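Notes to accompany the following structure.
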There are 4 protein chains.
Amino acid sequence: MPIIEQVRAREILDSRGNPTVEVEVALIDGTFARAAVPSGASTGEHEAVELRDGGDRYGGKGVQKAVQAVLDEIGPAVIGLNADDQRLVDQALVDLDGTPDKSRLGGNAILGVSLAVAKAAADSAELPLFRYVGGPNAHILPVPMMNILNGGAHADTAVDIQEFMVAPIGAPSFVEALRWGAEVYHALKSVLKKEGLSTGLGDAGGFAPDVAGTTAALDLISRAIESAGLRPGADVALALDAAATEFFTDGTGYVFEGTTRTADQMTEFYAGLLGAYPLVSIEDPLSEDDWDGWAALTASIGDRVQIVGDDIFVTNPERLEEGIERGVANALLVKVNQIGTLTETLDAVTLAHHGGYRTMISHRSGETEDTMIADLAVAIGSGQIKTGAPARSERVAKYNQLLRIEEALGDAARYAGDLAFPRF
Amino acid sequence: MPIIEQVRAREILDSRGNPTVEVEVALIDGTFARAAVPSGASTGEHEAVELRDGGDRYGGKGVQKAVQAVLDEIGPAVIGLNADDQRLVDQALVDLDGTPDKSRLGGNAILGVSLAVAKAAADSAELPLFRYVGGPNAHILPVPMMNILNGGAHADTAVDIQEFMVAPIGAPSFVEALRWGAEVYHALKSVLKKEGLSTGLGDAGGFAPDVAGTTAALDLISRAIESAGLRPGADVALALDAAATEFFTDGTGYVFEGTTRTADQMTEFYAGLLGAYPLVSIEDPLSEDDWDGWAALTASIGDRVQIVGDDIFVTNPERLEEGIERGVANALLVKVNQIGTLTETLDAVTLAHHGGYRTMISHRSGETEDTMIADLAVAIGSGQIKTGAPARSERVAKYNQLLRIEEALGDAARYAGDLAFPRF
Amino acid sequence: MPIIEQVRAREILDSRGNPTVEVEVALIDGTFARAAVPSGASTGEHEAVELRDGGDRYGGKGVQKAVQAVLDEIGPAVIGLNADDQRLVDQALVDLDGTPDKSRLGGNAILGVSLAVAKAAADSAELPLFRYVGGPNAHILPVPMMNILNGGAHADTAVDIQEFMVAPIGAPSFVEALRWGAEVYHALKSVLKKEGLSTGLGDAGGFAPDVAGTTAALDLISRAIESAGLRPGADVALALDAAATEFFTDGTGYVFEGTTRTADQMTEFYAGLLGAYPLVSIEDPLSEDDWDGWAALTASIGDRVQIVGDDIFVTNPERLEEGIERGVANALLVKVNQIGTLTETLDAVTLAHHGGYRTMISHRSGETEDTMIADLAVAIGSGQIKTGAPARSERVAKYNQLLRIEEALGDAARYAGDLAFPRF
Amino acid sequence: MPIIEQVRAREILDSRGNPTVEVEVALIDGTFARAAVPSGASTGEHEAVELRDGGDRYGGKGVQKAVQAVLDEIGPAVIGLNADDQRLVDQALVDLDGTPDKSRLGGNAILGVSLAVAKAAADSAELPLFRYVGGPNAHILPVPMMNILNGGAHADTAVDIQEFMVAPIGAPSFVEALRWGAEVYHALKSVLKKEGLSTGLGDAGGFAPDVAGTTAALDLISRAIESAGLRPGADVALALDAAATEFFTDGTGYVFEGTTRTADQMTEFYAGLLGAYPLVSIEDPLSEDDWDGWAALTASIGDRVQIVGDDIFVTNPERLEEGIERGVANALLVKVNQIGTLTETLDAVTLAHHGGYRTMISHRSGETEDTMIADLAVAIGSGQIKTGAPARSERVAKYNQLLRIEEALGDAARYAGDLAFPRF
Ligand SMILES: [Mg+2]
Ligand SMILES: [Mg+2]
Ligand SMILES: [Mg+2]
Ligand SMILES: [Mg+2]
């Protein structure tokens, strides 16, 4: 019954106003599903390749070639397959491209199809997406890791740390956790007026105030948590995405808060912040190929704090395996578009989970109205999601979808809360 | 649509000819599913309680009280629930019993319903059981851990080790792995005739030859592997279930091969066998509450060999958590009937997998024609199953079901093979 | 509507771990049915031929050639036929083979299809298999003839009689009859410990104790019946399968309990046991082509005791006709795989029933999880089944299926009990 | 699905213009079936009781009380039952009447319902009636036993033998057998004109010529067979229904061809005719309670000729059992209305078939347009039917239905031919 009958794509805009791919899949039983592909502002070196058109149109970021690839080549390869055979469909897509990085049809063309197929299979089975992907034990609502203040390559300030997140770990439920996050984001606006700092927003929906650096930024978020009537750490803890590749010079070191520092010095710095602040997680504290520094840092602070690989793993099973052997990080950031299929995303989660590593499902800078990642975070029981500040519908659509999943689960829902961060 | 409409149970016989519970669930959409409950010959102290009738009938092992509980109390609690809400159904069963060990309605009455509901939900979604429970990424065929020679409480011999298993890790596919296992079991019969040793079978379908002890038994299996044209270790490795509670005296020590030994001495013994034999796994090397010995042994040999907790964990999240904190074992044996629900089984797998621990899905001595555990092993991607020697349909029905799942997965199937045992 | 649309086979394992054929049939109305083929350890000379692959694989017992025959030749001959036309389908299979013994496609390839078609027709009619084959008057639950102690070619002992069965004839219902059988099998284990005799199992799930011979074996079973609180004969009677071909030399005589004896002497021996023991049935008391001895023996004791032809008839209408004319035996053992189709099985039953002969539906040494024979025994109202000891799911699956049929029939069920053996 | 929803009866006329019962049954799935009850001109003492109204209407033979019983009592007892549970339905009817002979609601009210239910179940299963009752092996077309010349209580002539039948045993198919029967009946009319004998018809559609007696009558039928171009015996054999109760005086003897004779003398007479004429069957050669004579006669000629019990058995399992023990007759006449249910009819067939006895399905003098008995004769593989001369649609409707069943069976049809009468 859930036989793929039709596949079409169109060019749409992402939350930053740049083009991205949207796919629709129709099954012979009348099932219709739609999936949209996110896009990162700055991409890892090792991510799957997005096909972009080049030329004058949309500053060269058009995706009419990806749309044409879905119609000319991918559609004809998957019509007649069963939508339930996700692995067969993703294999057919990977084999049809024939490149390691999906540079021929584009990670953007292939992921659209992989996701739309998974959605059509779940509709066909009459199961919500989280249940279809995760089975009947998918019930864990994740701690929302909300980026309410920006630095690094996301601003023109003194702050080299890219994202400052709040984590409402002490909340009893996801519905309360979301409210705590909202009320801290609103308090932080009011505190930014109090100090004459800018309340202008950036791409991920958080603030970019021109502050001294890392500790200044943390101090303001602590204020905001207290302003909201919540206790820092016990109620709302903190996390960073250093995105340290962005302030790394190839062969050279970490140009960080007006000094060049070694992997080991960055480590000293981070251990500093652990002592002074309620930190549950630090993502990309060192750069995408700094294999020895990462190993050193994990060994130094990995018992004290979740260490998350983003750019170093790019959701890539080959790269995560290298890090697990090397004792590199204790968590994986999961970005479906880094790898290009749902199948390869879940193989990477499996390697992580079976390996002792936690997962954090992540948005991209360039998001869509698509909420698949809220379903995915519950499906894999990550207990953690990074999908933005509680402002901008490309962020809030995910939180709204988590409210809906929590409601659907009833007394079966469990909020990960402090059990996501047992090192804290 | 998949609303529970009717629930009935009956008394049937298990593979040992003792009574057990069979449940049927009908949904309002016409879906009908049947599940049978296995039973262990010797049970752990901490396992969920089976309701048995007592009295003259079937040596007191009747289950007409469990059948009556399904009709009088459980049926009325779950009619009207949705079969897809496994967690809601299992919660309703656990709340209705109201005991920690399921001593009021019986782990046997509750598990029948939990399993039959999961089967009816999968039929209703039109998904094979492994896909419904594991999602579209369920594709790993497990290494069959085949018990071809018995000792301990399963014989009256000098052999204190309970089960001697072959593991066809070097096979390219599950279909070949099964054949390798069969051909080694058949070769071992012929080798047992050659030495005038008995070829009479026991409960798990393997041999119980009266041999010197552990090393004698290993030597005969090595012969059999070679007799089959396979290389010990590279093609067919070995595993034990010591079931060391069976030769443990409370407060006293391990009465093992004509000596009382300490946890540490047992450890010396096991490290001995690692050096001399291609061992991938040892299960219950020490007793169900020997928390300090287990920790010591894991630390000593856990890097060299999978260490499996059976009786020490009884598939119980509270007990597995205690072992993970204490650094006790690196794998969990998964026996649905030890805990009493599918929900609590998957919570225990989740704790294991997320914790770095491997899983091995297990049969019970008293099995049925039911093949749910073949589906479960693929659903959770355990990469390992312990469901008997390749003789007796209560064992072979599971292997036959794994052939069927492999065939259904097509080029999406992956055989766990040597990737199940990275320490070897 | 019940038009055969698809036919596929696969290689699976039987209860002895040797390969056998499994067939699936799909009808255009969405009906899906599965049937598995049993296999005998030692076969009659005149049985339908099993195709086996030869070569190294599985000791030459592979059935990939039978699987290929189902896909290459049988499938194409029966797609488009109506599943309800069993006789047309079986004729098409017999004509396509074109041999008298089914040596071209294999009795194993043809029976799989014949059985799977009958199952799909019954599902399509929405009738349980026993009702579809036997009509609305199929309601007689058979006396289970349970082989709890082995001799002959099934052991290396002094006992030349192959099977010693208990028959719970005085039971009020099949559910009680099964319990009586179980409780006698369990009592007999305990009595075998008491005498230091082995409790190791053989292929049919019974014991093979090294005892003096026939009378010794009977004495132990009588003890076991009494140990269970039942009266020998009135509650639990006895039956033998001598399988006398196994101890016959072509042209020479019956090498039986350390003497060569004539057909007439064997007869004297059997008449001896009738006098001393509550015997309801003796199967193959003389060899497969000893036409004159059989006639002599039937005339001598046929009024005192059921005499069953197994190897002499091989469920073959041509051979049963020869025996009915010659006054040879008063019952037929019915083994679907001896003849190769359901149609030819029922033609043989018809000849038997219309001829005054009773029928006993039989398992094979190599069984599957398939329970078709429980349905067949009720469908033809045999009042007698031989499907093993009440241990091993390849045996117990049949007894469990008889419990289910009894339950489905309600107050319409009748237990054959002592009305199966009017000579006793 | 095939749940009995509605049951209604009406009064209709039989082939003799007397009232009889017609029943309709509707199932909740929309299945509608109609059955009519035959009636015998002269009934056996032991037959099930027909309810008749008494009074002026239709000479007291009205059945409005039977119609009222179906609406007032039987309908309410069987609405809600499953039509497939024939045994449960027939039991409910037998229990509701509560008499041994069905004298409270009438064998006529109960049989209508039993038959209409069986028809509705077969429609619901989408199986022709013969296949639903007999299973997929129902394929034997019976030899038509055609009564072309009447005597006894069916005429006012010198002929005490009630029915003279032709049996086209040497025909290759039922379609040819029917034609042979027709052509002999037509030839016999022409031969009756040649001798100035009457060609006026009686109730069973045959001739009643005023001839000398038995041998005269046989001689005329032989002529007719030859006149048709067929060989007596090899092509068309003979059978009688003596109906000897009709010429028996209680305690006294057999007033037969102008003499009072003993059971033994009747026997001498019959053995006489065997020597002189190609006789395959003689029905009721002695009276309904002449148990010792019947036994004597069977022993004398039973090896030479089928001996059929009609009035002595009345299709009654209790009475057939008495005859089988006493060695009384070798065949049973099967008249559904003698017993009152389909279930009890098939129990009687089962006892017969399993007992070495043949069956002959029979019409009644008072028949309807109903053809159920053609289906029943194939369903039970009787190989013999007695349903009249090949004239009158109450007779020919059955033959026409056998043509239809033969056509539907295709190359699966087998004509019983000479295999119905192995003694000839
Ligand atoms: Mg990042
Ligand atoms: Mg164990
Ligand atoms: Mg035999
Ligand atoms: Mg008559």
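Here the Cβ of each residue, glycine as well, is placed from N, Cα and C on the backbone.
Experimental mutagenesis is annotated in Swiss-Prot for B:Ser42 to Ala, with the remark: About 5% 2-PG product made. Summarising the annotation, Swiss-Prot assigns Mg(2+) B binding site to B:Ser42 and lists experimental evidence as the type of evidence. As annotated by Swiss-Prot, phosphoenolpyruvate binding site applies to B:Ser42, B:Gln162, B:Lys335, B:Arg364, B:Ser365, B:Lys386, with the evidence given as experimental evidence. Mutagenesis annotation in Swiss-Prot: B:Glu163 to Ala, described as No 2-PG made; the structure shown retains the original residue. Quoted from Swiss-Prot, the note on mutagenesis experiment B:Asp241 to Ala is: No 2-PG made. Swiss-Prot lists B:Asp241, B:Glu283, B:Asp310 with the feature Mg(2+) A binding site. One mutagenesis experiment named in Swiss-Prot is B:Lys335 to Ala, and its note says No 2-PG made. The active site, proton acceptor annotation in Swiss-Prot covers B:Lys335 and rests on sequence analysis.
Distribution of Swiss-Prot features across the structure.
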residue: B:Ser42; record: mutagenesis position; Cβ neighbours (10 Å): 13
residue: B:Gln162; record: phosphoenolpyruvate binding site; Cβ neighbours (10 Å): 25
residue: B:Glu163; record: mutagenesis position; Cβ neighbours (10 Å): 25
residue: B:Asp241; record: mutagenesis position; Cβ neighbours (10 Å): 29
residue: B:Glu283; record: Mg(2+) A binding site; Cβ neighbours (10 Å): 27
residue: B:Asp310; record: Mg(2+) A binding site; Cβ neighbours (10 Å): 28
residue: B:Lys335; record: mutagenesis position; Cβ neighbours (10 Å): 26
residue: B:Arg364; record: phosphoenolpyruvate binding site; Cβ neighbours (10 Å): 25
residue: B:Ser365; record: phosphoenolpyruvate binding site; Cβ neighbours (10 Å): 20
residue: B:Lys386; record: phosphoenolpyruvate binding site; Cβ neighbours (10 Å): 30
Field: Rounded Cα separation (Å) that holds between B:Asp310 (Mg(2+) A binding site) and B:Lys335 (mutagenesis position)
entry: 8
Message: Given the recorded positions B:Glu163, B:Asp241, B:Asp310, B:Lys335, return the subset with CB under 6 A from an atom of ligand 2, ordered by sequence, or none if empty.
response: B:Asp241, B:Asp310
Statement: As a whole number of Å, the Cα atom of B:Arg364 (phosphoenolpyruvate binding site) is distant from the Cα atom of B:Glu163 (mutagenesis position) by 13
- request: Would you mind sorting out which of B:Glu163, B:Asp241, B:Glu283, B:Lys335 (the recorded positions) have a C-alpha within 10 A of the one on B:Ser365 (phosphoenolpyruvate binding site)?
  value: none
- prompt: Per DSSP, to which secondary structure element type does B:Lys386 (phosphoenolpyruvate binding site) belong, with helix, strand and coil as the options?
  reply: strand
Message: Residues other than B:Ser42, B:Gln162, B:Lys335, B:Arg364, B:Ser365, B:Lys386 within 8 Å, Cβ to Cβ centroid, of the phosphoenolpyruvate site?
response: B:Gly40, B:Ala41, B:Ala204, B:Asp241, B:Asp310, B:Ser362, B:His363
- prompt: Using the Cβ centroid of B:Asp241, B:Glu283, B:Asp310 as the reference point for the Mg(2+) A site, which residues of the same chain not in that list have Cβ within 8 Å?
  reply: B:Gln162, B:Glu163, B:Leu240, B:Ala242, B:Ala243, B:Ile282, B:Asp284, B:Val308, B:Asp311, B:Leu333, B:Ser362, B:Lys386
Query: Within 10 Å of B:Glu163 (mutagenesis position), Cα to Cα, which of the recorded positions B:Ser42, B:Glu283, B:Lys335 are there?
result: B:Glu283
Query: Distance between B:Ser42 (mutagenesis position) and B:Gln162 (phosphoenolpyruvate binding site) at the Cα atoms, whole Å?
result: 12
Secondary-structure category, per DSSP, in which B:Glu283 (Mg(2+) A binding site) falls: strand
- prompt: Going by C-alpha distance, which of the recorded positions B:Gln162, B:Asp241, B:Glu283, B:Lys386 is nearest to B:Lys335 (mutagenesis position)?
  reply: B:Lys386
- request: List the Cα distance (Å, whole number) between B:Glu283 (Mg(2+) A binding site) and B:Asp241 (mutagenesis position).
  value: 4
Query: How far apart, in Å, are the two Cα atoms that lie farthest from each other among B:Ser42, B:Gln162, B:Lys335, B:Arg364, B:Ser365, B:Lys386, the residues recorded as binding phosphoenolpyruvate?
result: 17
